[PDB]
Amino acid sequence: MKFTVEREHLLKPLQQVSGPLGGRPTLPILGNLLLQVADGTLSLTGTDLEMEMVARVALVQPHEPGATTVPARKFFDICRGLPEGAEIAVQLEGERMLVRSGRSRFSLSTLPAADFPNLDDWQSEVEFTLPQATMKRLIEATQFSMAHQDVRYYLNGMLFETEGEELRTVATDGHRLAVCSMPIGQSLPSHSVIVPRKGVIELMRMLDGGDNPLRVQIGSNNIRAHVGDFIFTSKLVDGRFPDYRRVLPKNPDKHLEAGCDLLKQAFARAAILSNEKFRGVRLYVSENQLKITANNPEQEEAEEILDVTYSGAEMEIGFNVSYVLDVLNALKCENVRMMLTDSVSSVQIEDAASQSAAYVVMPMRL
Amino acid sequence: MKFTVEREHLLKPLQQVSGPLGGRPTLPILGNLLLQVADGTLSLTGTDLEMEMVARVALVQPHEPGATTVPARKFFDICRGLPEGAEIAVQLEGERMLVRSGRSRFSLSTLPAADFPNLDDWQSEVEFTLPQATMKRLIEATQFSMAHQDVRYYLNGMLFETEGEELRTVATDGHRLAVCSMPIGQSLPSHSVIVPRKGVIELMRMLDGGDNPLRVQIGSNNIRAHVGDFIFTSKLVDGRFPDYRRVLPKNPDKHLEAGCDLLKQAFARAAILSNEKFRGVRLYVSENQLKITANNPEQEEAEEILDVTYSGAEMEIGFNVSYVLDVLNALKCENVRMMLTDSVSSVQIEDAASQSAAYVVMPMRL
Amino acid sequence: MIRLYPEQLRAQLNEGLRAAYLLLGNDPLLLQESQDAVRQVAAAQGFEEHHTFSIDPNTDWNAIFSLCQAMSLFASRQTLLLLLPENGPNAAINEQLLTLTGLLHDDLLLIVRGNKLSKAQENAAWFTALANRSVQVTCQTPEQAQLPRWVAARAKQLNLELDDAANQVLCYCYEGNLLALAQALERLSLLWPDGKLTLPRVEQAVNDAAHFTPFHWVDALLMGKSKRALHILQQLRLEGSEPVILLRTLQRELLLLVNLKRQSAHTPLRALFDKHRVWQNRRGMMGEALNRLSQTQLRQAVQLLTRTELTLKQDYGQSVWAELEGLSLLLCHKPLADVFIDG
Amino acid sequence: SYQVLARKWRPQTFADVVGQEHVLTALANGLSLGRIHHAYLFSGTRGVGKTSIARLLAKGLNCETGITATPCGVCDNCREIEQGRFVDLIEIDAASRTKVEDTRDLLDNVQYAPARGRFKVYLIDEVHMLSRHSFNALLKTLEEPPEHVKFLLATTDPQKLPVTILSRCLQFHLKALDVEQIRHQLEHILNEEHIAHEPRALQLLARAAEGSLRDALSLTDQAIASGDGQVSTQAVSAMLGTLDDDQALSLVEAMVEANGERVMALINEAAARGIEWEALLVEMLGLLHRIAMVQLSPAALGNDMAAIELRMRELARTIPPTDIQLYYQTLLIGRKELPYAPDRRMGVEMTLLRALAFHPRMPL
Amino acid sequence: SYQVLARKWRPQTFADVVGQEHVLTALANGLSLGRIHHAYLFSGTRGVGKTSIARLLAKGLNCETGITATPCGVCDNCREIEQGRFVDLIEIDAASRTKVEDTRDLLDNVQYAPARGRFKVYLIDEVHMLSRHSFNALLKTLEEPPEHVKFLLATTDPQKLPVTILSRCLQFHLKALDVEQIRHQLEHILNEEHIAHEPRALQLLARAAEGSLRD
Ligand SMILES: Nc1ncnc2c1ncn2[C@@H]1O[C@H](COP(=O)(O)OP(=O)(O)OP(O)(O)=S)[C@@H](O)[C@H]1O
Ligand SMILES: Nc1ncnc2c1ncn2[C@@H]1O[C@H](COP(=O)(O)OP(=O)(O)OP(O)(O)=S)[C@@H](O)[C@H]1O
Ligand SMILES: [Mg+2]
Ligand SMILES: [Mg+2]
Ligand SMILES: [Zn+2]
Ligand SMILES: [Zn+2]
């Protein structure tokens, strides 16, 4: 196997392929990238027995077909350390790979390519192309609500649902829920799948904001994503995701509208002195008035008051400041609408002018 | 105690005072900084029984004399969290402190000011003033060579030697040495002192590139630095430091002038595949050429060929790649004159353009 | 605070479900059965969420407090389980438990497992706070006198027939180990679908006789069965049973025998057994020794036991098996030279 | 090559299993009646077949024909399980993987349904080496196990496991393989291996096995290697003699008959190899004590000393008790005086001489 | 500030020591003939000058004038070693550095050449407190030390050390000082200090010394 390439054309695809790899792999082979030269094409593959990433590069110079496996981090460092605009020539000699760049020579150990695991082929069920912007919006909206480590595994992922001409992303962890939906302009059959945390992370990373459309294929238990010359394949978690519709309040009688920035600043100031162990705050809502209070076992109390658009009866309700701050950070809008019924019922948070994204927060016992 | 102060005028002094304070003071009083309002000034002091930092802020609003101790972290966070342009009014009531400003109120706990430790007075043997830039360059030329946690206590600090019309900074760890010299424009008696690494770091953070000269005073076992409204006091290790002249090779014959930029790039490329345990690499200094070969336990060859200005007989020498890379990074020059006497002897790495700075690197028997 | 036994726990749960349940004792089998029954009843009532934590100095009470305070969108009716330290709660644990009891909700079902609490442990603020709304089930291993009743009940509830000889054999082979006895009963039921467990069947099952029963060797010594005692000692040596355990058991029995022998010169043996609360099944074999070994014996035996115990405490020698065999023959009617007793 | 007997003769069927009837019959009845429990544990001495029986049970559980006590051995599932490539059978070495992080990833796989089997079987070996956090995670998993998973455990130190773990699983204890069964198994193995053998060699190997089949197979392999591809009585006898080194018993016998030359020769032979003189004295004292106990009652001698049973019985029957007592006391005095002797060898020689020809004078 | 007689009167020359004539003669002969070993071990009771002899040997080896059995005592190296601040003389307290990691770190730096002196001397004290792993790690390098390093070992319980370490070094055993020698040394010290004394007091002190001059 012999080929020659440019540093610029190889720096980015190599970084994308080697990004997922890290730590100590289950097997040494999983810690290496598979390089294949064939029909004037260089294919870089990286997998960890749960997901696969494939990148392709065009060759316009003499080359020899072949296949090998090489270390990821060391090869990436060697490629990055060379001067900009240099030419990298890769050759295979015995059980070694020789990399040449001007007067710089490197010899790297290799392993047989036959030992590299390969995922079995599968047939897709629903195929659809959408702009990267919509996927980025959905991910940034619904990522923060996923659970970190729970016995219920299906809550650790994100629920992607195709309904009519709409795509919806839902996340929850048993205490808070985030839902978003966007149109796609094409009719697709009703379907629902669960994506794991690592898959969502990789899908978010691979997006670059470019004009290249993202093509998504969903099958029985696998999902494939095409973006330019990058292909990402992942598996689907098995389970029954809870229905989000029942979570939403049926009839929230009391409504409130508040400035996002001022409310967020007030919440942060209240949380500065709030109990670190609990991070709990107490809200007193009255006619055109919202008061936030916090306290700690050291008898230090923090109080703040602000003016809002409210017309209901006075109420007292406890909350966890972390969830509210996360929701406010997610919603980047001038005004935020909060709908609630009582102190022991879930509160719904939405944008004043946009209803695409909604959040549900369960109040804390206080 | 009662005083109103502008937030902007109080931001930087608070950060400077909180800098030296550590995360774990092990004493409640240590974690709290001393605030004293007197006449028309406010003094903020922070000490950790080894170093002291004092800052002064002018007061224009009416106030009363007083002294107290307040937590550094909470007070700094409260001051920084307030909106820009706000005026902070601080008052003392009983054991509590009111930090009312605008619509926000806080109640910070306070401790007696008498319990705050103080440092005994001392006599200044030497006094001088130098520009901030010269001190910054001197410290940067030799900071990296200071030992981190060597058993020798005296090797954990930097040696400052005022001699004739110049000031010299020396650092070492038993394997590598760094020396820098700069004129001061004023004759001072010969004197040598040792400063701990923490003091050097604090002095570096103190400098900001301002035009105000830095005034340095040195006593029997103490050092004081004054700049603007900031004063810093530190103790001395009070030990012996090996003489640099003896460590410096005597009349080396080889004077290899290498291409600092490409030299360090090749060194890093070799270090990529170098022995991780020892970080050692073989430098084959050939006629107007250098071959940096790195070999790791994986036996991955990292022979890099570069063009240098060597003119003597070819020589192989083993060097720790990390030390060489650090020296090259510190040099920040165009050509590096490695003056070599023999393979087993140390190499004097100097800046070819500037002979004021120098380093000594010991080889290894690979 | 209600107090019950494992048998009445099912009836209490059928009557109703209380806010808190305490499981204190030293019998893992009964505690596990009670926990399983309580969890099954709670799941029937609609408790599909369960949480368990271990109490120790390095405990994250913040997570427990957050779970208690935090609500659930759909998975309500939480269940929490705590495992107390073997030593028992301390002042820090006492105040932590008091705080946890302060933060209690109707949807949270609390279960606690640990050893029996002493008077000082019982007299705690958290313990008194739950007095009006708690039921404690005592779960401890029954003594040998009450063992056959439990064995018969367990066999009956499994739809099995046990003979008196089979019951006695099972009690003798698995005294103090109810888990092993239950496993043996299950294996016997598997072996024989008809469910008829005659004495030969269990005797064949007893052929295993794995280990951990030096009391069998001590009883053989007490009965004067030199052959049986020697055989059991050989089997224990093959099994690698801790010689220190054998030494301690024989030490307890020999001290009791020495006291009885010395104080029986003016009192009947049966009266002394009644005074010491000895078990009639033991009283027999003990009496045989007390009617088989003179005062000269049980003194040379005491000397040998003391020397061996000192040697194992200071030298930890592995030749203790030979000394145990010598002491075994000494405990029998064998004269012995008295030189092997280092006398 | 010829492979290893132990490796090539892993029991592939319940019939091939030697002994352990009380476990095999119970497992077969449970499989036939469908009474299958969530957690199974196996305990016993080394080389008793715990792992083999666990593998056989796993093969039977996930056979294509059905849940039967007699696996077909021809379907794809049986072949994969025998080769160890079965996807739904997860074998874990707890000794190698003890940290909680390693065990958590393996335990998290229970969420996925079986791919090509009725049940997802986990076979954990050396489970007694798991950490406290690993035990806690295992208990959490076993509290509410999925209906479609089974756990099999094998260890030699069940006491190390927490009582909570033990209480939630059914435990089977394996016994020894006796002697006749081991001899029959070795005879069958050698007949199938086309390796010449003799009955006496097989009997000696079975006697040296001491209830362990793995030890018996190792000794058979040693005999084959030393016998140059053939098993013979002379080869096995020489192999055992290389592991006997019965200088202590020979010294005792020579001393009892008052043969100084034999005693000196045996002392020189013992000194040829590295031996501890105090250990030799302790062994002689133990042998004398055992002889005295046997004289007191014939039942003192057990199966642990079956190798030298005849010699011990002859010594007990022949020597009067008084001579044994005198020799034991002399050896006790010698052991007491050994530390301050000029040399350990000199002390042992002096004590043996005193026992041979001298009699102490007791007070009064 | 004030220093006790034991610290003040530490010998600084081979002629200032008491007894141990055989050890001094052997060391002098070895230095004169040029036959210098790479591993020296000193054994004996307490307070017999093992550390003092090791320090004297270290001074002699690294003296500026040359390898001589009579150090000048005036050059920079001699003064630095006497004052206990010599760079190339590394003193290890095995009683507090028993960790194998410390030994490995020390061995990793042997390849570097000495800074000033012609040899890099390691003086390990109370070596009997080192762990088995430390001894095993030492074994290999002690068998093949570079040409520019030396090892000096001082021990009071040589029995604990393994035979492998013992066979890799030249052993010197120090004889306990006699009562007459202790009395003479005490009399000489008192005469040098100009302190009145009586023969019976010196005899009693020597008898109570029990072979230890430090006592
Ligand atoms: N019951 C048995 N029947 C036939 N061969 C057996 C039996 N037990 C052991 N063997 C032989 O011994 C070998 C090893 O048996 P194992 O099952 O690994 O021993 P073990 O009981 O698992 O010991 P552990 O648990 O690893 S300490 C097998 O490959 C057989 O050759
Ligand atoms: N041979 C000696 N000649 C002269 N003074 C000696 C001698 N031995 C001991 N001393 C005195 O006793 C002090 C202690 O001697 P050391 O050098 O410590 O002997 P030591 O054998 O190293 O003791 P240890 O092993 O460290 S407890 C010295 O400073 C002297 O004052
Ligand atoms: Mg096994
Ligand atoms: Mg000493
Ligand atoms: Zn099958
Ligand atoms: Zn000198």
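Throughout, chain E uses Swiss-Prot numbering, with the displayed residues spanning 2-216 in order.
If you check the header, you will see the structure was determined by electron microscopy, 3.7 Å.
Note that Cβ sites are derived from N, Cα and C of the backbone, with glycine treated the same way.
Database features, via Swiss-Prot:
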- E:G45, E:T46, E:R47, E:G48, E:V49, E:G50, E:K51, E:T52: ATP binding site (BINDING)
- E:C64, E:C73, E:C76, E:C79: Zn(2+) binding site (BINDING)
- E:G118 to D: In dnaX2016(Ts); present in both isoforms, unable to grow at 42 degrees Celsius (MUTAGEN)
### Task
Measure from each Cβ of the binding-site residues E:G45, E:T46, E:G48, E:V49, E:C64, E:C73 to the atoms of ligand 6 and list the residues where some distance is under 6 Å.
E:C64, E:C73
### Message
Can you tell me how many other Cβ atoms are located within 10 Å of the Cβ belonging to E:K51 (ATP binding site)?
### Response
24
### Query
Which whole-number value in Å describes the distance between the Cα atoms of E:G50 (ATP binding site) and E:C79 (Zn(2+) binding site)?
19
### Task
Determine the recorded positions, out of E:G48, E:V49, E:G50, E:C73, E:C79, E:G118, lying near ligand 4 in the sense that the CB is under 6 Å from one of its atoms, and give them in sequence order.
none
### Summary
Taking E:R47, E:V49, E:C76 as the binding-site residues, the residues having C-beta under 6 A from ligand 2 are E:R47, E:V49
### Task
Give the sequence-ordered set of same-chain residues, not counting E:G45, E:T46, E:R47, E:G48, E:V49, E:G50, E:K51, E:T52, with Cβ within 8 Å of the centre of the Cβ atoms defining the ATP site.
E:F43, E:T157, E:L175, E:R215
### Query
Quick one: Cα separation, E:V49 (ATP binding site) versus E:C79 (Zn(2+) binding site), in Å?
22
### Message
Quick check for the class: what is the C-alpha distance, in angstrom and rounded, between E:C64 (Zn(2+) binding site) and E:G118 (mutagenesis position)?
### Response
8
### Query
Got a sec? Which of these binding-site residues, E:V49, E:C73, has the most Cβ atoms within 10 Å?
E:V49
### Task
Provide the three-state secondary structure of E:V49 (ATP binding site) computed with DSSP.
coil
### Summary
Nearest to E:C79 (Zn(2+) binding site) by C-alpha distance, among the recorded positions E:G45, E:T46, E:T52, E:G118, is E:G118
### Query
What are the other residues, in sequence order, whose C-beta lies within 8 angstroms of the center of the C-beta atoms of E:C64, E:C73, E:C76, E:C79 at the Zn(2+) site?
E:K60, E:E65, E:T66, E:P72, E:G74, E:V75, E:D77, E:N78, E:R80
### Query
When you measure from the Cβ of E:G48 (ATP binding site), how many other Cβ atoms are you left with inside 10 Å?
18
### Query
Can you tell which of E:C76, E:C79 has the most other C-beta atoms within 10 Å, given these are the binding-site residues?
E:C79
### Query
Say you check the Cα of E:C76 (Zn(2+) binding site) against those of the recorded positions E:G45, E:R47, E:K51, E:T52, E:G118; which is nearest?
E:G118
### Message
I need the least crowded one of these binding-site residues (E:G45, E:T46, E:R47, E:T52, E:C64), counting other C-beta atoms within 10 angstroms of each C-beta.
### Response
E:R47
#### Entry: Surrounding CB atoms that lie within 10 Å of the CB of E:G118 (mutagenesis position), all protein chains
20
### Query
Hey, what's the Cβ neighbour count for E:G50 (ATP binding site) at 10 Å?
23
#### Entry: Conformational class of E:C79 (Zn(2+) binding site) under the three-state DSSP mapping
helix
### Between E:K51 (ATP binding site) and E:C73 (Zn(2+) binding site), the C-alpha gap once rounded to whole angstrom
21
### Rounded distance in angstrom between the Cα atoms of E:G45 (ATP binding site) and E:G118 (mutagenesis position)
30
